[PDB]
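One structure below.
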Amino acid sequence: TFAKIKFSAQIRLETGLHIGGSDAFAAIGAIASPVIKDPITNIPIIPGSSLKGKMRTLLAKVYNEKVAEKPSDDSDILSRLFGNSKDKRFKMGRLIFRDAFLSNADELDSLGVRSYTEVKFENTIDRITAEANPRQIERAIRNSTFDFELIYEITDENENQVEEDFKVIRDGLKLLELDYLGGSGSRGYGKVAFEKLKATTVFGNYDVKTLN
Amino acid sequence: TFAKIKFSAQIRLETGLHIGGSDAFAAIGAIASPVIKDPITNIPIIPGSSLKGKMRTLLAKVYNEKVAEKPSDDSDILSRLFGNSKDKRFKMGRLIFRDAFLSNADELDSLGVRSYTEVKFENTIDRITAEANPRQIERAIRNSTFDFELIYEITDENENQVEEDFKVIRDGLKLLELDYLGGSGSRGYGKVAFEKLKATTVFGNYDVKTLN
Amino acid sequence: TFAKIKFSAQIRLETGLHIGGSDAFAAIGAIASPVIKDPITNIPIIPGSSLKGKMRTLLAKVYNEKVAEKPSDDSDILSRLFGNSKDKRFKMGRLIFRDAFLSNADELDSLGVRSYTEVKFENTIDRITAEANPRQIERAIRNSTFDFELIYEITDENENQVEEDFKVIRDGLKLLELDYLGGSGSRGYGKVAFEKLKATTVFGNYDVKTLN
Amino acid sequence: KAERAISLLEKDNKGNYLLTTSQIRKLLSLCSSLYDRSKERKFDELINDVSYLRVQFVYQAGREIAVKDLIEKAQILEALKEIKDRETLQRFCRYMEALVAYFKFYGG
Amino acid sequence: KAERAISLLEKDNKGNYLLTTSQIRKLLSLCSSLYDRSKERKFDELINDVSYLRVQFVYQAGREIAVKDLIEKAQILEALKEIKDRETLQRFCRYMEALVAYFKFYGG
Amino acid sequence: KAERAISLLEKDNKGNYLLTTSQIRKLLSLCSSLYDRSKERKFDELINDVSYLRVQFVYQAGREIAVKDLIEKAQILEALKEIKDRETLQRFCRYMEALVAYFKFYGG
RNA sequence: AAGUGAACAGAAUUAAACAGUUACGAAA
């Protein structure tokens, strides 16, 4: 009737991507866009805001027939999962994300590493002159797991599109694996992989329906 | 007869959230919605008004028999816990909250922190064009606790269903852990976690039954 | 025979509460719930009418054997402490409060504060739409002392019930700390705390026995 | 004082004012909190709020187009320098109320 | 003075007045506190309460609909400019009492 | 304090300032997080933030030519040595607002 | 080195706004 379905998954980074978080806020030098980390410790964490605007953009192209310009103004079968700032029927969203923290530091530090974020040396060519602008970026590690939990809940009264919501979340997470995530994803830096996609019940009101 | 049951607990924040304070009313920094804090010190305190409007909303959609349309008018099993502006039988509420203060400052500086509030870079994309309106927000700290106190009392006559009220408060606090609390927590900002949920007797007039 | 016992204490506000002042009578800032203050200066003062009515309310629900239908008519063990308008034996009570003033100004200016009272922004949800009716309230500071003096006197003849009256005043002041005081305290704004509870003799006619 | 404030404020530009009385509660919260405090103690004691009051009329004048068009017409920065006494400051606090009451008289 | 107050106040619009005597305790608090104080000292001394009295009839006129319909009919802002002497101000204080006595006779 | 800052900041060089509000989001965060924290505890306890504030005006000053030209004119490094008390530090925090409020008054 | 100007609505509302025990006391 009214349960709290949780989708526990492990985000595995096949390639060290880069997310332009809170720049100009580092330790002794904010050079090459400092990646946002934990506000208390030093373990780099991924923001949950990047997983909401990118997943909705890549999904609003197949489950709809009208090419929209501004969000919260598209169709209706996909606007309920993220919200609508125009419709009077529903306003709140059913999908709750979470700032997943790097839980792979419990065994990676035992091998003997220096830091969690390194600086990669790159450049650019204007195709009219020689090498110029000695710029650089900051990337992360490779093959790292995260604790990403998707909290889903129904409104009991409008309980009809239960099986329809399962095929949208499963297809949205699978399509994101074949596409870059974050900024500067044109040189092959993104491409994530949702490892161990399972579901469980925490509240205790509805049986386990979906899983894969 | 008349007892004063106190439900002492620690609200552990597994993810840094955001609460819109008094807009256009701060001190030296009033940029991107200044978060409300303490009028004497600087430690950001959580208001008690958000804990009453969110817990009642999530509970009035699972323990009811009629779709509510206005406050102080939803079912009857939960109207005596928060209040009623129409019924003449009862007016005062039996649940008393408290502005929980951050008591984690006794060991937060030992881990090496910078400040209590940081500026997170989060904007939006207008789809049809590139970057548009580079806005920003202001979040708090992560992995923090709050000394919350729940003042509970009975009116002598409300004694033949004391055990019925314990299962409602316990189910309401556990359901709040799997949902964002505060404001604009759709991007994975809220999600609280009540730690050390115990009960005690301060006035001393009723026995101790629950504990965990 | 006839003594003047004074129960001097310091009311420390552990949580900022709200007191409804004289609306539509102040200056141009008569909105945002105007809080009553000093008619000459700007130091916020707490009225004594909210203390005598709240202490008698919580006392007339645990030390009685009949539901109070109308004021000035409930039991008899507590009617002589606050007064009785329908009794013919006794009229004047034995408990006199005082409009306490904020005496914490000796060190409040050293910390550099903006104003004595701030404006807190709140709203409500109609359970069918988003934000509606952006209201606003006004609160006070936190951790502020108040010079509270309890004028206690006996009528000579009532000498054999002195120790019985001390346990009633102490129980009323301790129970008041576990309840909101003033107004709009259902969300967690009241909850006072009597600090430095001592007694002294001004007229000098009765010995000093009680203290805490 | 109050006679010339009804004609200078009305003479503006395009109708339908998009600015309400709630979005300007930042620069108007310190002027109301200073008149009631300056009448108690002296004027030479409060020196940290006088310099901070002028900053509100400058920092908020470059973040909204509905602020610069009102300060240059009402001449707010000119009166901030002539004041120097406690009795003179009481006159400027009463003139600020004319820009709020008469602003909502024709609309909101 | 008091003869035209029975016809101008009665001729309104829809019956059942929703405005009582408690919501108008703000603008009617300075009128009664001015007639009993202007007779002691001179009129040229009280220069802060005269300018503040006109503000109450402007800020409260754009918030409630039951205020603008009464000021335009009774011509309250028109009599605020003709007054200039202490004897003339005593006549305006008596005209305000006529708009309250006849208001509670037909309703409340 | 605030009178001599409106003329020294305006007197610069060529118009159209390229230094917007994006490249100043690093040094303006520690100053805003210092006035609100020094009023709670004592000044002798906060020792890891006072020495760290001077480093930002040395390492980051040599990364761009549009930074040293503003520090030498406003005399920022000179006031970092005179301060030593909690009351004196509160005065330097109010002067930082003059370099931000008056900067957007002529452009942005 | 590289256009960066948080955008758009509601601006505090619906109850209740003097209830009662009652009046020259003992001299010319």
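Using Swiss-Prot numbers, chain C covers 2-213, in order.
Just so it is clear, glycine is given a Cβ too, placed from its N, Cα and C backbone atoms.
Other C-beta atoms found within 10 angstroms of the C-beta of C:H19 (mutagenesis position) number 21, with every protein chain shown included. According to Swiss-Prot, the mutagenesis experiment C:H19 to A carries this note: Wild-type degradation of target ssRNA by the Csm complex.
Sequence-distant contacts of C:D100 (mutagenesis position), defined as residues of its own chain at least six apart whose C-beta falls under 8 angstroms from its C-beta, comprise C:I46, C:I47, C:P48, C:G49. DSSP assigns C:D100 (mutagenesis position) to coil in the three-state reduction, outside any helix or strand. Here the residue is the original one, but Swiss-Prot notes a mutagenesis experiment at this spot, C:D100 to A: Nearly wild-type degradation of target ssRNA by the Csm complex, crRNA is shorter, Csm complex is altered.
According to Swiss-Prot, the mutagenesis experiment C:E119 to A carries the annotation: Wild-type degradation of target ssRNA by the Csm complex. Within 10 Å of the C-beta of C:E119 (mutagenesis position) there are 18 other C-beta atoms, taking all protein chains into account.
What Swiss-Prot notes for the published mutagenesis of C:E123 to A is this: Wild-type degradation of target ssRNA by the Csm complex. According to DSSP, C:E123 (mutagenesis position) is assigned to coil rather than to any helix or strand.
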Number of other Cβ atoms within 10 Å of the Cβ of C:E123 (mutagenesis position) across all protein chains: 15
Three-state secondary structure, which DSSP defines for C:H19 (mutagenesis position): strand
Distance, C:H19 (mutagenesis position) to C:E123 (mutagenesis position) (CA atoms, angstrom): 14
Length of the line joining the Cα atoms of C:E119 (mutagenesis position) and C:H19 (mutagenesis position), in Å: 11
